[PDB]
Structures are given as C-alpha cells and as structure tokens.
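Notes follow the structure.
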Amino acid sequence: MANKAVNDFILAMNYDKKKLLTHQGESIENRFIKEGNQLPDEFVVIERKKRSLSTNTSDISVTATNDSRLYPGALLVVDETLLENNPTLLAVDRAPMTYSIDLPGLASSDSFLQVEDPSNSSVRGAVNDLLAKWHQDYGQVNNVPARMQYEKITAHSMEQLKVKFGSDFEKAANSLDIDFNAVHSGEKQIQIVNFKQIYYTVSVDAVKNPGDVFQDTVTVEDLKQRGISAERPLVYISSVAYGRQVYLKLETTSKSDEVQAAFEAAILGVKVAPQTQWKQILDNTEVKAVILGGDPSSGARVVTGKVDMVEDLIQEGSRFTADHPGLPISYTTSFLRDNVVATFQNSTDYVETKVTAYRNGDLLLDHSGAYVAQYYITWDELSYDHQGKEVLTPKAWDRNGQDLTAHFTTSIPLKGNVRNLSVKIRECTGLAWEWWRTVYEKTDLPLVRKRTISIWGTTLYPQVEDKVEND
C-alpha cells in the first residue's frame, strides 16, 4: 500500500513542463540587507559566471564529474542546481536495476545483468566489472564503433606600414633640411584546434513506477519533508556516453614601431645638426589546452601543441579496448515522475561566486578620444527613519553634465548603503544634422566590486567598453 501511495503522490504533481524546465538566471546580481537602527549597516552582492571554451578548467571539471557520477540510476531535484549542471543526489535505498552497454558486438545473456542502487559502488563497481570482462574475453576481432568529431578553425593575419618622407627648406637667408622615416609592422596569429570522440555508451532501463525510486518500506511523508514539493521534481540520470576530448588553443601577436627622424640646418650664423632614432618590439605568446580523453604516449605531444598532435592522437589510439581509457564526457538525466520530462545537460557546469564589500566599490570613467561628451552621473540613496520607513534622498554628482575633451579620468566611489544609479554619458558629435548622441546607457546598474567604463576611438565610431570585475 505504501508503494501505491508513493505512486499516487508522484502522479499528483502537475508542474508545467516549459516554465519549470526553463528555470535559469542572469549574469550578475545584488542583494541588500538592513535590520535595526542601533548596531551597524552593511550590504553584499552576488554575481554569476559561465564557461564553454574560453575560460575553462580541468581539475575543477574532474571534481564536478566525481560529484555527479550517477551514470545509472539517479534522482536530481529540479530546482536550481540541475539547470546549473550541479544538483543533489539525495535518494533513499531503492530496488535493484539493470544497465546495458551497447558496443561493437557482444553477447545477449552477459549483455544485461543486475545492479543495485548506490552512490559510487555498484554503478562504478558494476560498470567497471563488465567493462574489464569485454576486454578480457574478447581480445580484438570486432572493432569498436567510435564516432569521431573534430573541427579546426584558424585565423592568422599580419599588418605592415611603410611611411617615408623627406623635405628641406632653403631661402635667400637661412637654409634648413628635414628628414622623416618611420615603418609600421603589426601581425597577429590565431588558431583554434578541436577534437572529440565518443566510444563507450551506457544506458538505463526506463522506469514504470516508483519501484526503482523507492524500496519496500518507503516514507511518502518522510521523503516529502526533505525537499520534494511541486516546484521541484525528481530528476534521474538517463543514459551516458564515455570517451575523450582533444583540445588546443594558442595565439601569438607581434608589433614594431621604428621612428627615425633626421634634422639638418645651416643658417648664416649657427650650425645645428641633430638626428634621433626610435625602436619598439612587442611579443605575446600564450598556449593552453585540455585532453578530457585521457591519453599517455600521444598525450605529451598534444599537450605541448606542435604539428603532429591531432594525427599522433588520432592514429595510435584508434582501437578502443584498454590502450586508451575512457572519460566521462556528456551527461543525460531523466525525470522519474511520468516518464516524459527529460533534461539534456553537458559536461561543463557553471561555477557560483559570491562576496561582500563593507565600503568598497567605486565607479571609474576613463575617456581617451577626440570628442566632447557630457557625463550624467546621478543616483539615489535610501535611509532608515525613526518610525520604520525607508526614505529617499537623491544626490547627483558635482559634475552632472559638461564637456570634457581628452584626456579625462575620474571615478565616483560608492558610499555605504545605496540603490539605483542613473548615468548618461552622451558624446557630442556636433556634425550638422544632429547635436547630441547617446553612446552608453544603463538603468539600475548592479553594485559591482570593481566596474570600469572606458571609450576608445574617434568622433565617428564610439568603441566604448565597460569592465566589471569582482575578485
């Protein structure tokens, strides 16, 4: 009867499929805090980051994988962690389960066995057990059907400049001589190497009822007290594929600025003749990659990154058996409630980060162009009263609108408690048809630890760039 009750409870939730699944957040955030009027007053904030191919991690990734190693038989609560590729695996002892491992070719009887329900004992013990068996009995013969996938995208370009100028002045009195010589040389190099391959593929046996989720003696009331309401559902890991992933990225820049001026003179009286030169060399070399696959011999070469990396890795480790061990790549979990809601996550999860600042956090304004813009820094400021109502006292900056031709640098540090900040940095283009232009504009900006707003360019193409960091 308990099992039936558990099933009825699971059936009862009628959570919307689109809204519930689409439960994500934004970029940065901020949360204030005020209580009482006799102690102190502080404020904090919260920001979020994302990874993909730019700023990735390997150790971190590995750690994440270990945390969510529910290849078969899982139950992640659909709330926030799931969407962020990192939820909880809270699940009471359940019934036995079976996992199939389709490959190049195997037996039927041995193909499917019997697995229990643990964290990293049966799933890792059973899978590994069978995995070794295949490599043991089956020496070679059949070839593992591994789907290869790798794309290469490089981008290298250089730029040169040779400006020569030579003129001399001579009148019926004084004689002069000018000499200008400068050369420009700037070339950049960009190349992105990618590589992916999946061989191992684990799958689970769809669930019919709560027989796999809960055992004989289950508690529908004790399990609901933990964290199983209507807002969040129980998500269980579906299938899983193994394999590796070859990564490679490197970029090298170069620039040269040689200045050589030659001045000559010979006027009736004094003889001045001087000549100065100039030199400047800038180099930038950076390389980084990651091999999720997990190789050895053909691993060092790839890591270094030369010419025989991809090939050396895609020619020595073809036959997937034991030579090259696999590694968790993709991840797929299913919702154990109505055999419908299925989530499709990746392998790289986002890393949360939250800090606090007592009286830190100031706004900087770096202007380096050939245009006159009027900064409109204006923000409000709350405050507690004797009764218990939060008042408001807007206080605009001292320089609320005015022309400021380059160079121009400043910064409006914060000030304890605050809220809202209207800034209007409209650059003056002048022209003839218009008069005022609005480049950058943001409403109710988030109190960032260290935000910077600089605009590089001329009076035609505003190349503004806002910098917001929170170390």
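Structure method, as recorded: electron microscopy, 4.5 Å.
Just so it is clear, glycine is given a Cβ too, placed from its N, Cα and C backbone atoms.
Record features (Swiss-Prot):
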- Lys18 to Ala: Loss of hemolytic activity (MUTAGEN)
- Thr63 to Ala: 15% hemolytic activity, forms incomplete rings on liposomes (MUTAGEN)
- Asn66 to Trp: 50% hemolytic activity (MUTAGEN)
- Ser68 to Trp: Wild-type hemolytic activity (MUTAGEN)
- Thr88 to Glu: 4% hemolytic activity (MUTAGEN)
- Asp168 to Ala: 20% hemolytic activity, inhibits membrane insertion, forms prepores on liposomes which detach easily and rarely convert to pores (MUTAGEN)
- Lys208 to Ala: 4% hemolytic activity (MUTAGEN)
- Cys428 to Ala: Wild-type hemolytic activity (MUTAGEN)
- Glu434 to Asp: 50% hemolytic activity (MUTAGEN)
- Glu434 to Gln: 20% hemolytic activity (MUTAGEN)
- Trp435 to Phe: 20% hemolytic activity (MUTAGEN)
- prompt: Can you tell which of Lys18, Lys208 has the most other C-beta atoms within 10 Å, given these are the mutagenesis positions?
  reply: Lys208
Message: I want to check the contact list for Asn66 (mutagenesis position): same chain, sequence separation of six or more, C-beta distance under 8 angstroms. What comes out?
response: none
- request: Could you say whether, by DSSP, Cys428 (mutagenesis position) belongs to a helix, a strand or a coil region?
  value: strand
Task: Would you mind checking how many other C-beta atoms are within 10 angstroms of the C-beta on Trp435 (mutagenesis position)?
output: 9
Field: Number of other Cβ atoms within 10 Å of the Cβ of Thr88 (mutagenesis position) across all protein chains
entry: 15
Message: Applying a 10 Å Cβ distance cut-off over all chains shown, what neighbour count does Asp168 (mutagenesis position) have?
response: 11
Task: Please list residues from the chain of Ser68 (mutagenesis position) whose Cβ is under 8 angstroms from its Cβ, counting only those at least six apart in sequence.
output: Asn85, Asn86, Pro87, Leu89, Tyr331
Message: Using DSSP and collapsing to three states, where does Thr88 (mutagenesis position) fall: helix, strand or coil?
response: coil
Task: Out of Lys18, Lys208, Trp435, give those mutagenesis positions positioned within 10 angstroms of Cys428 (mutagenesis position), comparing C-alpha atoms, in sequence order.
output: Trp435
Cβ atoms near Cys428 (mutagenesis position) (within 10 Å, other residues, all chains): 17
Query: Quick one: Cα separation, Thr88 (mutagenesis position) versus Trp435 (mutagenesis position), in Å?
result: 57
Statement: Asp168 (mutagenesis position) and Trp435 (mutagenesis position), compared by Cα position, are separated in whole Å by 43
- request: For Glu434 (mutagenesis position), write down the residues of its own chain that are at least 6 apart in sequence and whose Cβ falls under 8 Å from its Cβ; none is a fine answer.
  value: none
Field: Closest of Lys18, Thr63, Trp435 to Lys208 (mutagenesis position), Cα positions, mutagenesis positions only
entry: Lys18
Field: Whole-number Å value for how far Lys18 (mutagenesis position) lies from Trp435 (mutagenesis position) (Cα to Cα)
entry: 47
